[PDB]
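Everything below concerns the one structure shown next.
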Amino acid sequence: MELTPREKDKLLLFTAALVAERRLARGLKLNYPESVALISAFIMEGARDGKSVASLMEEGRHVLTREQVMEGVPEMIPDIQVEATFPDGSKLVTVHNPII
Amino acid sequence: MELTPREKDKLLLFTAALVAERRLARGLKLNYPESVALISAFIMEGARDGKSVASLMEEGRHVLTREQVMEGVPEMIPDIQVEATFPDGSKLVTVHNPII
Amino acid sequence: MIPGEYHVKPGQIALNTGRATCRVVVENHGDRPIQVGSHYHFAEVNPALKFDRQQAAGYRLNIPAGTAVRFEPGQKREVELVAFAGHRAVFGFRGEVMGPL
Amino acid sequence: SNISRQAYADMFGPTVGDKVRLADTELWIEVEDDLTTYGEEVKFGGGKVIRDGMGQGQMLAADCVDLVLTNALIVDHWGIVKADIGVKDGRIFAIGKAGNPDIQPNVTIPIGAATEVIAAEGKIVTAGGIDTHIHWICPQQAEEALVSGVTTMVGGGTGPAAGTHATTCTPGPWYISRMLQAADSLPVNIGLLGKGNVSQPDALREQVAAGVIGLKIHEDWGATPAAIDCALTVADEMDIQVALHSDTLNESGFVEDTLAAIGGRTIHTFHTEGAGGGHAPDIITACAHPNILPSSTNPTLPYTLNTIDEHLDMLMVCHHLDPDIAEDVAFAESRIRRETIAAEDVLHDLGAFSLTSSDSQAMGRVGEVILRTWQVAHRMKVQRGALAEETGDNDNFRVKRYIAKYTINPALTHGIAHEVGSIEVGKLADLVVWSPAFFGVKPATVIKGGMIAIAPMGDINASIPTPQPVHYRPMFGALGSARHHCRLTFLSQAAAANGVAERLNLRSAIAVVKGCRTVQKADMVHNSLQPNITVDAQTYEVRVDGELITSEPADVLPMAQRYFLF
Amino acid sequence: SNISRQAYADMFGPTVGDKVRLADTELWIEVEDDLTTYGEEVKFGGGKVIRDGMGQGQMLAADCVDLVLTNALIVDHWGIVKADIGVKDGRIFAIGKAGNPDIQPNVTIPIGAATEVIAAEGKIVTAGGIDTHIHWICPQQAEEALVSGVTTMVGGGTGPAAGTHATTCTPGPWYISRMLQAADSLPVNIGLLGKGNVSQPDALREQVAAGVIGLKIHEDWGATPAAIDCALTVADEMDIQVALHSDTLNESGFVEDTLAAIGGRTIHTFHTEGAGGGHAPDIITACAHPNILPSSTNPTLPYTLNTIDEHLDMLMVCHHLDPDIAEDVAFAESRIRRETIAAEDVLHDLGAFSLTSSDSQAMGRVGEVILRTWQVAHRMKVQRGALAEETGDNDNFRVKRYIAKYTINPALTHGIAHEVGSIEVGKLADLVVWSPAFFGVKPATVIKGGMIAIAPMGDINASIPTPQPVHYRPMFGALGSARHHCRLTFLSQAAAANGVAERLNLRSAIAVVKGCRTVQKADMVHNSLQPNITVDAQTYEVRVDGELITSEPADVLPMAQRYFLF
Amino acid sequence: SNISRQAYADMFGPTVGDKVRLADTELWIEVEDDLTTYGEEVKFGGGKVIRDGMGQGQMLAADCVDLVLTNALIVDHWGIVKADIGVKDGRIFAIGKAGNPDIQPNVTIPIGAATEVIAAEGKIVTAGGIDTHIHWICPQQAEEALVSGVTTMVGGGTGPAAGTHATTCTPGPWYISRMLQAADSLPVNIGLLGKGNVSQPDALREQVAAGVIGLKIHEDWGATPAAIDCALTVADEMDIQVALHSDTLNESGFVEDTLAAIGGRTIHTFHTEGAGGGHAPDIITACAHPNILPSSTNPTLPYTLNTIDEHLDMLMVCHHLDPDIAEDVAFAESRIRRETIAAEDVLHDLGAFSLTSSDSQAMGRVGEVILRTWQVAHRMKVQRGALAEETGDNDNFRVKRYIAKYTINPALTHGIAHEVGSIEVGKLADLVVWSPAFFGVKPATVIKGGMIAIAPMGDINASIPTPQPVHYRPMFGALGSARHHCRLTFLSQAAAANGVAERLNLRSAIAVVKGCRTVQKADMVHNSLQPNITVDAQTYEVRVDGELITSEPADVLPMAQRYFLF
Ligand SMILES: [Mn+2]
Ligand SMILES: [Mn+2]
Ligand SMILES: [Mn+2]
Ligand SMILES: [Mn+2]
Ligand SMILES: [Mn+2]
Ligand SMILES: [Mn+2]
């Protein structure tokens, strides 16, 4: 595999996302770290599929809604940022006010 | 996310639990580390849901039975302990003789 | 309930009070845009901005600290300047004074 | 010109009169003062103020600060003010107005070429926490504590051994020398406690001469009146502090006998409520004496729904007790009292208990000292309303009273307040930057001796430091020699004189403890109450002046499930 | 006897005339020469050649190399040849024919008892990369960069602080001394840059005397003509390099004013294209001057489909700008130009831009300097075909031109080419072994000062080092004292004379920078073009000699999704 | 009073006559003796014995131990007894009865204020393992080995390089000096081996003078009779050990020629069975000679169902062989023989093979040396029943014979038995505490030089050290200077005299090897058998005195799937 330190770091984000994903499934209102991990992991798989940066900056705002997270959480996340390997290399995706 | 060292450590317990969970699903008799991870992860999600310490100290003894683990395993685990963030903060859950 | 929320009382803040000011009409004669900072010695801005440099001596922009005023090519506008304080010693910029005044 | 108060706050942080909510609690602070000159605030960025000839001057290094924290909202025992913080030579230089004297007015903190900048606008700056109840069971505790905002750790232990699991003691010269050497590898200021349970003074003096800044008297090693008196005699002659975990069994006498053996000499009582140990069931009455400096260990802070259920097993494991041995289980139960647990919360709110500590991995959580102190504050506001000392419509006094519990008061009690404990000029630059939404929970920046030691950090390969995943990673202030230069190893005056740092070849900065014997309950900042407190030998009820003291258990708390992944 | 060319390549790697594809790109290299004697190749293994009395001689340590890399395919600015590499005393000993002179012919690199062996047959060996645009935001950047193949890191910073987020500056003596000390803990050669934005020379001299090998002039600290002229004066008198990030706002004047203030004195322009900063919109015209050493930061390399969309937010965060403040958003947009971004790719292909750097975590990706340089090379071949200098049916010249961008050229520009930058005898042994399928992406071995510092490593408990999981783990060359002995801390001549290494008690090897003022555009290996380049003030179009310069954005690139897990 | 034997065992661990099962194996040990005085056992905890004036005395540090391990069940080559272990100055002080002489009888190990306590009741204490066959491929091997219970590591290598992958050799002065320096960063006692394959003595002497405690003769570097004789000559004159991996190809002669070149001089034969290398197919016959100290590498221990299938590919990768080159695959196959693999297990049970080692990442598993030795013991009991030397109904003798294989015997063979290898007074305190259910698999505590270096550790933030997740984390004995003070770097007498430790500025304790030439097969504790063993050149059958030696492959083993997650 020859995993570099960054690929190993993203495995942490992915695992954190599995935690949140399971909880959302039980119908829990996600907390701060859970929300971030869930939306961040969404975008990474977006890049893997080959979606463009512009497409993801939009879709990222429709992952979790205000009624799916705890009180105060949406305001604690003014934006979400993550980088992934798109077909044209690493790119930065910034999703503004992901939770509405 | 701003994950502290402890939140990152629990990601290890969670991942270890995914391993055991899949094996139990294939119908294998779980071993020592597998059993511990499976019951420990059960209790953490218990806290996440908001179950009380007292409730979990009980339910924790009904996760795996003597016929679901290898020989000698139940005796190797006189008790199981794990801490999680309950709605009223971190608390310690001790399950005595979890496997019967 | 919003974690860490502010409860700013309503009203306004008067900036740089009790200090000499003056208005100056500035025109960008350059072909490229020019943006000036709040604490930049106005008298030493880009030479393409046409104005009475003599009046802007020892002055800076009377705008909230950290903000700027942009000038698109050919733009003309009146700005308000406020006098430098402290030691009134200007060092740097285009190196036209490099000392007190 | 003119700018609206809202836009002003969004740009430079809140000013005089604005209120801020601490995390998701009910506690509100209000800016009491602002040391800036409106329109002259220093801000860093492209086209901002801090630039050559503008907010940055022409002075040499010697004439300007090394690090400036711009537009900081300071929260300290002495005030809640908005100001710029200057740092020079690893120490707090000044609290004032930063900038260039050449063109700006009232500049007290000069910014020059040699000045690094940290933007603190919209953030809260506090001193680093000080935990005086550490069990050195594992070195990983330092990172956990540093991330929570505690920059100084005092305690004892040799690692995961029976003695250390139960007590805060680094037994003897060899283990002391070894821990003093290992301390160099840790990113926090450290001070060791030796085993004070002996009736031969020379056995205690050697330990102090070997390097401990205090002596722990623990019942597991025999907290008899002879042992107590012995430790206090040596403490008195070497200017070191004594921490006590009294006789829970009442084997040598009751609480009054222990108090009598102490004989009005200064002493720090650990977990004064008793659940963590102490004469059953009234060790809590000790907070009434002037020579007693009382503290609470964190698992009982604050009184909640699951506190009791949790405690019994926790007790057993720590002290190597046997659940099958009747005497071992009866003495564990005689230690857990709903009555005293509820009273402790209130006694804190009043200033009867003066410190908060962890008791790391021995009935305490190393990274929850700050977090729990604020949870107690919140619950007390909710239940008891404003304090008699409050002025204005805010909780400013309750914040000064509670922050002092894990900052200045612990520093005074152990004789290191001359070096750390608060944001005052001359003190080491151990500061913590917080975002209002994460106050007391997860810090934005943790500064040690003038260098960032740990901070949230995103993708190392990202184009900016903010992309996920963001989690705490060690910075330069925690690396090799930079770390040594930014941390302190506290020694006893004797060890310092004996040249212990030279012999062990310790690489970090050395600081000496002094003033441990002269501190008293009255010196505890905002927490000097000596109540006429009584405990009923049967019902365990706590009463102050005859009135009953108590509180209700919380079902949900702030700074909990909203911030943690697990 | 006789052996077919194919079987020969499978056994000893490709020989003269064979071609090799670089990773999954369209770039092909062809072995230009082979220094071996056919039939006399040294190979290690059971029953192989390198054995006592055979390929190994009887000479003492002093008379044989310490480490030999057998059958290596060398790719360097000077050639693409097949040879054995010898390493002695942590430095490149020779490039020739290894073996035992007793029984073998033409042996130039003697193998003895003291000789360790690294089998490089079928691998590509290159010098370690040199990133001259580092933002010391976090120490974790060194591991990330080392794994990518960059062995030297120059830049500035004090950690995750506002100043460092935006600029590459280690402000003043205290922070310099601290970083110089912390550098010892890092597995890469390091050199610091101080804050050069001041109009008082003594404030700059102190920093150079404190240890910096250069001065960064950044617009966030005020890149005025006075500041620029000041830094250049001190640079001229202390033989240090100046890196510039010009005035994007045109606040003090246009690009021509900056050029005039520079006054024909040597200088390194960071991100000369401008997206990463610089006079809007023509800072790119600087690559036309002889005293300018131009470089590109990596996020704009190469021009692709998502480049633009990505840049706006990235700009904001790095420079502490406000998306709500109109002036802050207009100046960010005036910085991103499709026109100049496309032209940059071509200007590299021509040799107008001479360096590639990261700009780590401040609009740059620390571990993608090498990876992106090759992605640009690939795209340029695809779009523009062969270069005018190509000979034969291969891309050998384009490879020499591009590899020099992150190896020798950066080393010349910062005055450390006497120590590193290429595979030449006498230089420190900072080499990187690559498997042809992973060239530029994931290295097989990363050697530092003669010792392997990091390498892919499988199951530590496995019976062989190859079982999964395989990921980069630190080796002996990155451990304590071995690390100190294998790395360099570059000092300024002044700091060296002042005995700074003795005072700070630095443990690593010390190297001094020299020749920073005398280098010019013409000295840049394979990248010395000075084009008559113009930028249209309105349309932002870039033209060289009137002809329009441009390229198309790539939708897919090599060395991307085929190699990474995320 | 009186207490039942069961309740006694639950409280203080098993006493004389009780039996204990080792993990999940069929091996039973029986307490041969108990050095306590019934009713006077020392126990630590709340209200327990070890308290001031009771089980703890008034004596100064110099007159009491630093660390006491209470009620330990010692398992060593010399006995299986119940006693208290005392540790002073990092060394084993005494094995006796701990307590306070003032009030207790027969106290040989005094407990005072300076005494730390480790509760070992109900645990098994053994000396730390010693692996004399390490390939320094990566530094991560030390943590893996330390966690398994091996406190000393001898071998050679420079990291992940071809030479090290195949052989245990640290080639020459430069690489030796570098490894000796890097060793300081490791939590285990270390000793290096140089490349002994040379026919010029001065080339070997330099290496010994540079610091190696032995010389490895490996066939990959040419194990010719000239090379062998040369290494043995220098060994004889410098008191260092020689480890041999003979000529598998029979290129220079057969096993008898090698034996003849050795000429009755002391030598350590690695993997004497041959699968790991050696004259095909009878190198195993070497165990019959008195000057030969034979050892086995772990992948062939014990003979199981998958052993053979696994070996072929493993062989190829380690020695850089080619599966397409016929000669390379034939020689790999001539190395794997079911016949000799089965015989090896039995030869161990008899005491013909005297050591067990790993051969880390070169046909060996670094963390399975102890684990496999016990798996062999178990299988031999199951198949062959009790040994002729057994007395009573237990496996006490088989345990003493097998534990000596990875403790004392390796220590004698390499001349470091004066420092480590067993639990005897004066030896360094390298001890390992085990819970009977995890014996040989996962240790409760691993002590190094008197300080815990690694141990299972739970939630760092928990209220006790037991909550999940529990996994091995480094403790204080593995931190900076404490580590240096608790570990040894073994040097050759020559290097010691030359002041190598001063020149390289090594920070750890230095120990010197001696008595390498005088040890012989007869000195191997419990493993001194010299059998009249023969191997059939065709059928590969092993015969001792004409009788056929063999065993059956196991399908399931203990200390395997019941304890591991993967
Ligand atoms: Mn206690
Ligand atoms: Mn305690
Ligand atoms: Mn820049
Ligand atoms: Mn930059
Ligand atoms: Mn071998
Ligand atoms: Mn080997």
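By the numbers in Swiss-Prot, the shown part of chain F spans 2-567.
The deposited model was determined using X-ray crystallography, 2.5 Å.
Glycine residues also receive a Cβ, built from the backbone N, Cα and C atoms like all the rest.
What Swiss-Prot lists as active site, proton donor is F:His320. According to Swiss-Prot, the feature Ni(2+) 2 binding site maps to F:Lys217, F:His246, F:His272. The substrate binding site annotation in Swiss-Prot covers F:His219. Annotation source Swiss-Prot lists domain 'Urease' at F:129-567. Looking at Swiss-Prot, the entry for mutagenesis of F:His134 to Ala says: Abrogates activity and reduces binding to nickel ions. Swiss-Prot documents F:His136 to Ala as a published mutagenesis change and attaches the note Abrogates activity and reduces binding to nickel ions. Here the residue is the original one, but Swiss-Prot notes a mutagenesis experiment at this spot, F:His219 to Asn or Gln: Increases KM 100-fold; optimum pH is 6. The mutagenesis experiment F:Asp221 to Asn is recorded by Swiss-Prot, whose note states: Reduces activity 50-fold. For the published mutagenesis F:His312 to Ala, Swiss-Prot gives the following note: Enhances thermal stability above 50 degrees Celsius. What Swiss-Prot notes for the published mutagenesis of F:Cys319 to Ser is this: Reduces activity 3000-fold, but increases KM only 3.9-fold; optimum pH is 5.2. Reduces binding of nickel ions. Resistant to inactivation by iodoacetamide. A mutagenesis experiment is reported in Swiss-Prot for this position, F:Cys319 to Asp, and the note states: Reduces activity 20-fold, but increases KM only 1.9-fold; optimum pH is 5.2. Reduces binding of nickel ions. Resistant to inactivation by iodoacetamide.
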Neighbourhood of F:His219 (mutagenesis position), C-beta criterion under 8 angstroms, separation at least six: F:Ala167, F:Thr168, F:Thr169, F:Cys170, F:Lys196, F:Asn198, F:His246, F:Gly278
Mapped DSSP class for F:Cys319 (mutagenesis position), helix or strand or coil: helix
Residue pair F:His136 (mutagenesis position), F:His320 (active site, proton donor) - Cα distance, angstrom, rounded: 13
Cα distance (Å, whole number) from F:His312 (mutagenesis position) to F:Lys217 (Ni(2+) 2 binding site): 23
8 Å Cβ shell about F:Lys217, F:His246, F:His272 centroid, Ni(2+) 2 site members excluded: F:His134, F:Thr168, F:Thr169, F:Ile218, F:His219, F:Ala244, F:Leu245, F:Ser247, F:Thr270, F:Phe271, F:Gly277, F:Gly278, F:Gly279, F:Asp360
Candidates F:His134, F:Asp221, F:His312, F:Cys319 (mutagenesis positions) - the one closest to F:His272 (Ni(2+) 2 binding site) by CA: F:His134
Nearest of the mutagenesis positions (F:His134, F:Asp221, F:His312) to F:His320 (active site, proton donor), judged by Cα-Cα distance: F:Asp221
Other C-beta atoms that fall within 10 angstroms of the C-beta of the residue listed as 'active site, proton donor': 27
Recorded positions close to ligand 5 - of F:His134, F:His136, F:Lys217, F:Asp221, F:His246, F:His320, only those whose C-beta is under 6 Å away: F:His246
DSSP state at F:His272 (Ni(2+) 2 binding site), helix/strand/coil: coil
F:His312 (mutagenesis position) - helix vs strand vs coil (DSSP): helix
List of the recorded positions F:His134, F:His246, F:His312, F:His320 facing chain E, defined by a Cβ pair under 8 Å: F:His320
F:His134, F:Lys217, F:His246, F:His272 as recorded positions, winner by CB count within 10 A: F:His134
Cα distance (Å, whole number) from F:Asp221 (mutagenesis position) to F:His134 (mutagenesis position): 16
Which same-chain residues, if any, lie at least 6 apart from F:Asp221 (mutagenesis position) yet have Cβ under 8 Å of it: F:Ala167, F:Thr168, F:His246, F:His320
Candidate with the highest Cβ count within 10 Å, taken from the mutagenesis positions F:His136, F:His312: F:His136
Rounded distance in angstrom between the Cα atoms of F:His312 (mutagenesis position) and F:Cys319 (mutagenesis position): 11
Other CB atoms, at most 10 A from the CB of F:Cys319 (mutagenesis position): 27
